[PDB]
Structures are given as structure tokens and as C-alpha cells.
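A.B. asks: Mind looking over this structure? Questions follow.
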Amino acid sequence: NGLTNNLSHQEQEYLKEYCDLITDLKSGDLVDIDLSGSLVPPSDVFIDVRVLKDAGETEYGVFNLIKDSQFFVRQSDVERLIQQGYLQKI
Amino acid sequence: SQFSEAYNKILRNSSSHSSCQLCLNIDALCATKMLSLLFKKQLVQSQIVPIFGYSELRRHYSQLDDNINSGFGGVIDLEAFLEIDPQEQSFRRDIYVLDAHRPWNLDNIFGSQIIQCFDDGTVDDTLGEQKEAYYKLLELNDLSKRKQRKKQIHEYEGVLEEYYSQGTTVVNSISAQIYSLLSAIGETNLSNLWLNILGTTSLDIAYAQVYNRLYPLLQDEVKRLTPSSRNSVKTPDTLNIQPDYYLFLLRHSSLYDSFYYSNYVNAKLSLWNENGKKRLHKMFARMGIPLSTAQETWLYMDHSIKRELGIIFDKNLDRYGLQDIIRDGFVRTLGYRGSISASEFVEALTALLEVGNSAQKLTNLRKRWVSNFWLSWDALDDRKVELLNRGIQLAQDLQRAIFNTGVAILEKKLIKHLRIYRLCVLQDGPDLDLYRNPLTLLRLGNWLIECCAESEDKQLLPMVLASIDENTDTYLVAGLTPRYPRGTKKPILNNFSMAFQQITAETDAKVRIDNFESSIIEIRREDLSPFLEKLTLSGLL
Amino acid sequence: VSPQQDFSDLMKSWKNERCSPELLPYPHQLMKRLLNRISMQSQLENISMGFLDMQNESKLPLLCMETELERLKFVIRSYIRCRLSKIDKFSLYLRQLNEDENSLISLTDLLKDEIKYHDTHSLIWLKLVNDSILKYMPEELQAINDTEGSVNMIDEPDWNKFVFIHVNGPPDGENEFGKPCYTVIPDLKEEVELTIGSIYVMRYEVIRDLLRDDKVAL
Amino acid sequence: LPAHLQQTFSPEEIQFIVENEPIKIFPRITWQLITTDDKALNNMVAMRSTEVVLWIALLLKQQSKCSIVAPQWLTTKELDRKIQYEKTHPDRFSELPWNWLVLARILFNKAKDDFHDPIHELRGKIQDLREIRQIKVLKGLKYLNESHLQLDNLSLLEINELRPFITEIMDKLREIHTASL
Amino acid sequence: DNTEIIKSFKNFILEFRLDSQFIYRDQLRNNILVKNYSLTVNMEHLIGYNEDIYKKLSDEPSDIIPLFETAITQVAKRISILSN
């Protein structure tokens, strides 16, 4: 998050309230956090990522996501798209 | 225009926040990789487009393009294909067209819109015909001078009709000029230089021709960079010239199989037939090599057999007329894992391109062909050997099937030895799936073309080829041209582009020009027969 | 108050945080001033937006600046998320520690985002355990805490656990008695003792005083 | 909740820690980062020594705008005297820069060009001395009991990876022992 | 002489280095702690190493087996100290 059905309903109830609660804390910071992801320290600064079944597609500029097209781009937007599994190589 | 200032102009147009915004030939890949590496070194981000479809480009460029400020195109004009329609000197967007084929499209040089002509510094030439194709053409007692003017106009139009209607072929290796340009700036990269050599070796199937005098140019680079004066043993990290031979799969396979699958040795020794079989063993009997010795891997063969190989070749192969073979071709030194001639790595990588992977299935398969390209682009690195060895061995699997089906074709003699042109078709046979790739049939046709005619006088003739399995008689038919055995004697090049334009201008029912390369076209067999009839007559050649 | 030292102490406290098995005082006095300073430089982007306006060069410190911003932001992300995790594991006992008079209450000094997530998470947690197993809530079993036996909701204030530690302390130019270095202490065994150049792993309890005093690295 | 390690620091995390190290360089130039701790300095004269933090030097080296000077302590003869001192000291783990492992890994990536023939030379030495250090750790490691652990001199990387073992064992020892009372 | 061959294979395990990694010393350093008391060498890598060494192994196997056993045990003694 990011940025089943077989399991008991009580879990989903707790789950939905938990995710709503963590979004409340995300609203609190306003730091920004972005505390659920970005686990690996960055370097340096640009990376080459390849598309994973995404076409597509936008943040700051629309980059026109194209299936099976590898790029050379900074870590930033990659962090968001990787959460959806749309990017493959890191 | 000069490359340097244009290059600086793209640098000026490169860095932006938000960024940025700007198949078969290996000759282009080398140039891409070297320049790509240069800009990544300078951290210049940009888009990478793996073009496949000749007409698909209109479905993509014209679809999603918003903030964009900045081997194909020498034939088709993109101005008509896109409909850019000049909008405001200082136009907002430019499109780079990298192409080595000549003659240039008329709309390319003159009626300059996205170009930024890439002609520098290759074809000057002259080629003074385009001057009268534009300067005279524009802007186009009075009845006499008016009829004189109209007559001269039609005269120049008649001259220009020859131009742009003739077979398109590559003139020279782009990598040479690009490396010269890069070296002008002073950069000499051991990697990049070897890659330049790789690209030049890639097109050797189409002779050299200038490449024969471009040998010292590469040799100069070999002199300008000297890894060591003397050993410097080993060193553990890190090219060299060697007496190379046209023989195929030299280093990873038995000398026996090397000739067995050799395309050059094939027709001369008539390997498909049994007569030359004993003649082959006879060549080994001259070499004094035991049959079991020939079957061993090149690595474990005795040192004596190694050092004496070239002298033995000099003392035996001449009997069969093989005297002109030994060449000083370059050999890379990566040290510890062993040296390989650029030619062999080229064959393996191209083999990696073709294997090692209603209309929706065909497009899906086309998508899979493009999918296999990135595996090759990834394969260009030296350190990633794991994947490379798979393609290296699969190359042998292909060559095995090539020479096998070849013998099958030799027994039935399906060739129609006509005076106009030879025509053939493979309507049925085992392992037809491999024939889907045009490149399969490209080299396959080449393997036939040199086989049926060595020459073997007289009058080398073009071959026709096709195959289909499903998708309602696709029958890809690719053009094929004769190969001379060193005896460019004439500027012949090609014929078919004009003929394809003439027949495609007729009723053209079910015909698909979807193939990016002009030489190959999809056609229904039902309609391929009249297509042949119209091809025979009126014969344009 | 020096940004250099603030950043030094930032990484310092981050390391101290991750090594420590249990909670530490909340440094709002510092955390706040830094969260503001980063938002200042963070907004300060403006020169980059104004740079596109001059069009009808050296962006090196620009993206370097941005880089260090997010980089330090990473550091603090691990720091905070780590504290949250620790609280999740210690939640029952920390609230029970809030119940007790002595010594230092949870509140804000030792612990705002934390207390909110604490109480809320514990709340919905109680709703999750309650609605599931305690329904079905026997009279004596109605309490979710130490009965006693065995036990629960008492874990895990263990200060006895061994952890790596490194002697480092402010120089006089106190407790340095010589000959080579400081200082003198197990309950059942004696001093070993210590030297500034070498790490001596021992009980986290005896060194707790020094961590409060900031006299030993982790 | 990353869960990893959670006790150990990730190797890449300790690499993130060593990013903080200052180092001398030789810039190609002949700024005023407002971020945090550099605060320095005016445009430096070409081929002149100036101390700067590690990661910025990595940046400048990626753009090749600086000429990194090799650390003076890293000289083969000095490692020879270290290995000498090691063969005669069964107990002491004497001198290590303590961050030197990751340094050498990084310096050989790019800074390799400035050094004089490090290739097939010191690389072997550092490996050799590394493993003899590891085993000397093992020889002192067999002695392990509460309450003392001889930590003496070691590069932080190896200490980090060996952490789970000793840390989780000693607790058991102390527990059973004190608990027996 | 006799010891030159031992020196050649000790200079093989200790002084081979492919791109950024040495492999055979790591093979032996893993195998002693495991209590293997053995070693495996890919002969194709040996042909990849040198040319005179392989023909020497090619000529007299019964004579060159002990120089391997000696080169195995001399390296094995440093790691044996490291390991009666």
C-alpha cells in the first residue's frame, strides 16, 4: 500500500479499519511519509527499468507508458509504478 | 549538415525536468549502443523505440505525443505517413531518421521538415540529379517557350523517374563514420572499438566493399591503443589480429562438422550428394588427420595439430581451389575465458535473435519477435555469458536444420530453371515453424543462392521462395539476389521495389505490405499464381 | 543546534534506536525543528520552477540537494516506523506502564503520532480479539492481562539481554581512573571493565544508565 | 514493518552508513548546498586536495569531475607488515581502518584507475588477511562465555553478520545459569 | 623441477583471478570447514588457464598425481591452522 475472499470477515473488517487508520497516520505526516514503502536506500540516482504488462499510461509529466519498452529514469516515479507491479527490472 | 553542431543542438534540447523529450540490422544496434552508452555516461535520458511495423509507427507516434520537443525512412516519407503539416521558423518538434540505404527519399533532403539531414558525411555524392529534381522543378512567342518549358519539365521528370525507383541497398557501415566522429572528439573505448568491428563484420555477407580499404582504418586504432608492449602476463583482465578463415562455427565445434555445415564449402564440394563425401575425407586424408581426431572438441586437440593447422591448410586445401581463404580478421582478447572472432559471436547473437525466446495471433507473434529483441539487447554485454552460451549452441541447431531441409530440396529439384528468373515455392515440408522468421528465409535463400549457382556459368538468376501454415495462406515471399564469387563487379543491387509497386497498384486483393522490409510480402496462393504471371510478364528486368 | 551535529545526532539516534530492544525518550524538541527545517529547504524547488520561466545549466547540486532530502527522509522513515513497530509489540505493557505512577509516564516526553496509533491500534485490536475469541468470554477470562499464570501481557521489559555496545564518552579535556581508560558492574559478578577502543558485549541493564547518560555507543 | 533484520542492520544499510565518510579529492574545476552538513566551500582549484563526503565524491566520479586521491593507509607494504603482525599475534586483531572493506569494494569499482598496479596485487592481500582474521575470530570464538566478549578490532561489516549467532546464544547461557539459582 | 609444478598449481589457486572474483581458493575454504577433505577442479577451466600445464598433465598422469596431492595439502595446512 502502494501508494483474501476465503479469509474470515472479521479480518477484513479489522483490515479495512487498519488501512484506514494507517492512512490517517499518512495524513498526519505531512513530513512526508511514505512510511509504508521506500524501504531500500537510494542510489545513484537514475536506474534502467523495463515495463511489466503496462500500457498505459503521469506524475509531473506524462511519460506515455508503452508495453515492453525499457527506460533509463530516476528512482522516483519508478517507486510508484513498482507498487502496482507495472515495472520489472530494477 | 555537420554532425557536430547538430549533436550539440540535441544536447541543448536534451536535459529537461520533466524529461525529456525525444529490428533486423545489427549495424544500427552497434551505433545505438555506443552513443547510448555515451549519453548514459553523461546521464542524458531519452526514449528507446524498438520499431517493428512499417505502418505501425503511424499508430503510435500520432497516438501519444505531447511534450516531445525533439535503418528506416530512406524510402517512405514520414511527412505523408504522419501528416506534419509545418506549424510555426523554430518548429516545436524534430524527428531523427537514421538510415544507410540509398537512394534517399525525395522528401528527405528537399522539403526538409524533421530533417536535420543525416546524409553527412556519407553520400555527397554527386548525385547531381536531385538538384534538377527540385531547383528546376520549383516553382514551375510565349507558346513556344511554354512548350519548351513543359518539354524540359517532362524531360527532368523522366530523369527523376529513374531516381527513387530502383532497388534500395546499404552503401557503407554507419559505425565507421560514427566511430570517426566519436574519435574526432577524442574518445577511444576498447569496448566501443571492438563493437565497431562487430558491426562491420555483421554485414560482410554483402562483401565489403569499401571495408577492404577500411581495414587499415581499424588497424590504426589497433595501433593507437596498445594493451601491453610485452607481457604483462597474463593479464587477468584483457583484441588481436589473427589469420581467420571463412569456415563456420570454428571455435566451438569439430572441424568435421565445420565443413559439414559450411555454406561456402557446400556447393563446391557438393556435400548434399555422396560424390563429394569421399572428396571431403580425401581432404582430411591430405591433412593426415584421423577421423576420430576430427570428432574431438577443439579444446582437447593436440598442440601440434594446432600450430600446424595453417601450414597443413596451405599444403592441402589448394587442391580443391580453396587457396583464397586465410584472412587477417580481428580477434578479441577477453583473457581467461578465451578469444572469439567477431564473426562467430555475430552468428550466435543473430541466432539468439531468431530463437531462444484472426490477425491477433499474427500480431501476437510479432509482439513475441519484439519480445526476443530485448533478450538480445541484454545479450550484448560481455559479462552475462550464461545466456550467450545457449544461443551459441542453438545456432548449431538451426544450421543443422538448414542443411537438412536443403538436402530434401536438392532431391526433388523443384527449381523452375526459367530464363527470366528462377522460381520456387516450398508448399509443404517438416519443421515449417522455424520458417516464420523472415531472417530464417533470408539466410536460407542465401544458402540456396550460393549453392545452386557457384557460378556455374551462365547468367546468375534470382530465386523465389515462400511458405505458409495457417492464417489463410500467408505465404511470405521474400526477394533474393545472386551472390558473385569474387569474379561488386557492377552496381546491379536489386530490382523488385518498382515491380512490387506496379503489381500492388493493380486490384491488390488480400495483399498485405505489412512487412517493414520491401523485399518480403504476404500473399494468398490463389492470388500468388497470377502475381507470378504478372511477375514473369511484363518483366521489368 | 548546528545542522552538522543535528544530522550527526540524527544518524546517531537512528542507530541507537534500531539497536535498543525497548523504547527510548521521544525527542520532539529536535524532531520538530528538523521536520520544519526540511520543509523549508524542501519548498526552497522554487528556483527550479522559476528556471523554466527564463526560456523565451548546472543541476548537479539541485538533484544532489533533492537526493539528500529524500535520503534523510528515508532515514527518518525507518526510524519512525521502527518506533511504531516496537510500540506494537510492547503496547500492553506500555499502557500498563502508563497506569503506574513512577517513574516517567508515556505521555509525550518519552512518547504524538505514536500515542494516537497506539491507542487506536490497541482499540481496534481489542475489538478484533474481543469479537472473535472473547464472546465466549468466561467470567474470569474476561480480563486481558496478567492473571498470574503464565502470565501474560507483562512482556517484555527484559533489560538483562546481551547486546553489542561501544565505550565512547565526553572527554574532560571525571570517572576516568586509569591507567588506560574508564570506567568501573554486574549484580552477581564484578567489573571487567571497558576501553574506548573496543566493544564489550554484556547485559543491557548495567549499561542502561550510560545510555541515559549517553556514555556508551551501541 | 520491514521485519528484516530486525536486529542486524542490512548490508546495504551499513553501506548507507559508510556514505557519511569524508574523503579527499582532486576536482576538475578551477554550489552552496543548503541541505545539511557540508557548508563548504568556494570553487576549488584543479588537481588540488580537498576533503569531501563519500557519496558526493561518488557522484562527481560518475561525472568524472574529480580525481580521487588514493588513501595513503592502503599500500601493499603496509598490509604486509599487518599480516606479519598477525602471524605473531594469536590474540590481537590490531589495526583495521574499520570501514576499509566496503571502501576497497567501491574504490576498485571506479577509483581503480588512479592506483599504481593494485590489480592482482593488493586484492589478494586483503582477501588473505581477511580470512586469517576470520579464523582468528573463530579461535577466540571458541572461548565464548558470559560475561565477557573480546570485541577488540574488526571491520563493522563482519561484526554485523556474525551478530545473530553470539547475541542469541549468550542470552540462553545467562538465563539458564542465573535462573538455576 | 619437482617443486616448480607444486608452485605452478599453488600459483594457480592463489593467483588466478577472473573478472572481480577468484573461485578456487573459495572452493577449498568452503570444503575444509565442511570437513570435505577433498577438492574438485574442472579440467576445462584448467585448459582455460594455461597451455603448457595441460600438455604436461597430458603426458604423464602417474607422475603428476602427487604434485596435486602436495599442492592440495600445502594450502590445506594454512586453512588447517585456520580450521592434528
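The numbers used for chain C are those of Swiss-Prot, and the residues that appear cover 54-97, 99-110, 121-175, 177-238, 248-258, 260-293, in sequence.
Technique stated in the header: electron microscopy, 5.0 Å.
Every residue, even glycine, has its Cβ placed from backbone N, Cα and C.
Feature table excerpt (Swiss-Prot):
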type	residues	note
MUTAGEN	C:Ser66 to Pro	In sld5-8; temperature-sensitive mutant; in association with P-21. Defective in DNA replication
MUTAGEN	C:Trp67 to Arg	In sld5-12; temperature-sensitive mutant. Defective in DNA replication
MUTAGEN	C:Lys150 to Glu	In sld5-2; temperature-sensitive mutant. Defective in DNA replication
MUTAGEN	C:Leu293 to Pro	In sld5-13; temperature-sensitive mutant. Defective in DNA replication
A.B. asks: Whole-number answer please: how many Å between the C-alpha atoms of C:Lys150 (mutagenesis position) and C:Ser66 (mutagenesis position)?
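C.D. replies: Approximately 15 Å lies between the Cα of C:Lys150 (mutagenesis position) and that of C:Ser66 (mutagenesis position).
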A.B. asks: C-alpha of C:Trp67 (mutagenesis position) to C-alpha of C:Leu293 (mutagenesis position): distance in Å?
C.D. replies: 11
A.B. asks: Can you tell me whether DSSP puts C:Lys150 (mutagenesis position) in helix, strand or coil?
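C.D. replies: The three-state answer is helix.
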A.B. asks: Secondary structure at C:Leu293 (mutagenesis position) (DSSP, helix/strand/coil)?
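C.D. replies: In three-state terms, C:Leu293 (mutagenesis position) counts as coil.
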A.B. asks: What number of additional C-beta atoms lies within 10 angstroms of the C-beta atom of C:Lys150 (mutagenesis position)?
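C.D. replies: Other Cβ atoms found within 10 Å: 20.
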A.B. asks: C-alpha of C:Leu293 (mutagenesis position) to C-alpha of C:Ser66 (mutagenesis position): distance in Å?
C.D. replies: 10
A.B. asks: Neighbour count, 10 Å Cβ-Cβ cut-off, for C:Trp67 (mutagenesis position): what number do you get?
C.D. replies: 16
